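These notes are about the structure you will find just below.
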Amino acid sequence: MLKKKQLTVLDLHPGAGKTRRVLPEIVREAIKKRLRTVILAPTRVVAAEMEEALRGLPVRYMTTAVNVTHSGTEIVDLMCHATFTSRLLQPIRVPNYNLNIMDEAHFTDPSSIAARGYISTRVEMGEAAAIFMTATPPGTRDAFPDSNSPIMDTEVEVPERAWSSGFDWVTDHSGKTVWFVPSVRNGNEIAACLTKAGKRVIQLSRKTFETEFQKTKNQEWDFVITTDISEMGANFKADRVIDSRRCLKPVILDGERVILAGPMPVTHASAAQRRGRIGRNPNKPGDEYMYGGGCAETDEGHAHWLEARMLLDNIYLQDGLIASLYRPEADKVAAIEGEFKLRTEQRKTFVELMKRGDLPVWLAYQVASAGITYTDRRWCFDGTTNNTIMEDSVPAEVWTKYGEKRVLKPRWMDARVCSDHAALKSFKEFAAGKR
Ligand SMILES: Cc1cccc(O)c1NC(=O)c1ccncc1F
C-alpha cells in the first residue's frame, strides 16, 4: 500500500474506522519507512478529530484547528485540502511527499478536486504513493451503503419552505435531527419555522462551520440545519437525518456567467454521506433516514470541475507538463489541459483574488485573464445592465474607494458572490476596495 506508483482507495463503509483506526496504523508504518508524508483533512473540524486519533505520533500540524507542541523533527505534515492546493499555487516550496493521504477524498470543492489531480498524476508518473480514504469514491451508485447499526430508510415528502400542516412527523420527534437543505436561504426559512414551533436549532454552512459546529457539542439542540458541507466527516450524536436530496449546482452559461441552477438532485455519493451521519452507533439501532427525492449525476457539467482545471493549469508539475484530473472524475468537464495557464503576473493576480479577495475561482480567473490588477475594482461597476446585483429588489449600491455612490454591476457575473446576505456583504466590501 505504501510502495511507489501505488494509488489505493480505502472504501470502507461510513463509520467503519477509517479516521480513528486505519489512519494511525498507516502513519506508524509511514514513519517506520521514513516516508515524507502529507495528511489532507477536508475541514478544520476533521483536522482536530485527526489530532485526537494521532496523539503521541510525531505529526507537524500546519493548521490553526489544533494547538500542539512540535519537536521540529516531524516528517509527517497535516493540513487542509485547500491549504495544500494554496501552497502549490503560491511561490512557497512544497516538499515532494513520498506518501499522500487524503481523508474524505469525495470532497467536490475545486481545491480538493485539484489536489486529487496533482497527487494522482504524481502517482501515475511513478514518483509517489497515495491513499484516498472515502466510503463514496467518484462514480459510486449506491446511496444506501452498510452502516454500524441498521437504519430505517423512508421515502417521504420533505418540506423546503415553512409549513402550517401536513408534516406532523417532523416535529412530533423527541430525538435530535440533522436536516440537509439545498441552500443557506432555504435553511433560514426552515429554521425560523422550527424555532417558532419551540425547537432549538443550530445552522451550519461553509462560512460559519467551525464556529457553529462547536455549539452542537457545547449546548442541547433539537435540529441541526445544514448545507452539503456536513457530508465531509462532520459527526453528530443524532438519531435521525432528514434529507431534501437536493443541492444548488454552479453552472457556467455561455462561457460568460455563473448561475446557481436548481435546486436539483444530489449525487449517490452525497446521498450516502448525508445518510451516513446516522446508524454509526452499533448499540443504537433504528436511526431514521427520511429522504425527499431521488439521486442523479448532477456533478456532470458542475462548475467545480472546470474550476479545478483552472487551478491545475496554474500549478507547476515538471517543465510545461500539466497535472490531469483524477481519472474517475476527469470526464465531468469538457476542458483542454493547459487552456487556463496564465503568464507570471496574471497568475499572481489570480492567486491574490482567491486568497485575499475571497472570490470564486471562475470569477478570479476572468479578472486575472483580462489583465486587471488586484486592487483595480472598476470592473465591479462597468458590466451590462443585466449584471446588476439586487438587494431587496432594488439595485445594490456601494461607495467606491473614490468616494462615489455606484450601483453594483460587475463586468462578469457569478451568482455565488450574492447567493446570501453574508456573501453579498463580503462582495460589497471587495467592490469598495476594503480588502
Ligand atoms: C508548523 C507550521 C508550518 C506552517 C504553517 C503552520 O500553521 C504551522 N503550524 C503551527 O505553527 C502550529 C499549529 C498548531 N499547533 C502548533 C503549531 F506550532
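The residues of chain A that appear here are 1681-2115 by Swiss-Prot count, in order.
If you're wondering, the header gives X-ray crystallography, 1.7 Å.
Quick reminder: no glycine exception, Cβ is built from N, Cα and C everywhere.
The feature ATP binding site is assigned by Swiss-Prot to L1692, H1693, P1694, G1695, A1696, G1697, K1698, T1699, with sequence analysis given as support. What Swiss-Prot lists as domain 'Helicase C-terminal' is 1830-2009, and the listing cites sequence analysis. In Swiss-Prot, a published mutagenesis experiment is listed as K1887 to R, annotated Diminished RNA-unwinding capabilities.
Location within the structure of each feature annotated in Swiss-Prot.
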| residue | record | CB count, 10 Å |
| --- | --- | --- |
| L1692 | ATP binding site | 15 |
| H1693 | ATP binding site | 17 |
| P1694 | ATP binding site | 21 |
| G1695 | ATP binding site | 21 |
| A1696 | ATP binding site | 18 |
| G1697 | ATP binding site | 13 |
| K1698 | ATP binding site | 22 |
| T1699 | ATP binding site | 21 |
| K1887 | mutagenesis position | 15 |
**Inter-residue Cα distance where the pair is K1887 (mutagenesis position) and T1699 (ATP binding site), in Å** = 24
**Message:** Roughly how many Å lie between the Cα atoms of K1887 (mutagenesis position) and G1697 (ATP binding site), rounded to a whole value?
**Reply:** 28
**Complete:** In three-state DSSP terms, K1698 (ATP binding site) is classed as helix
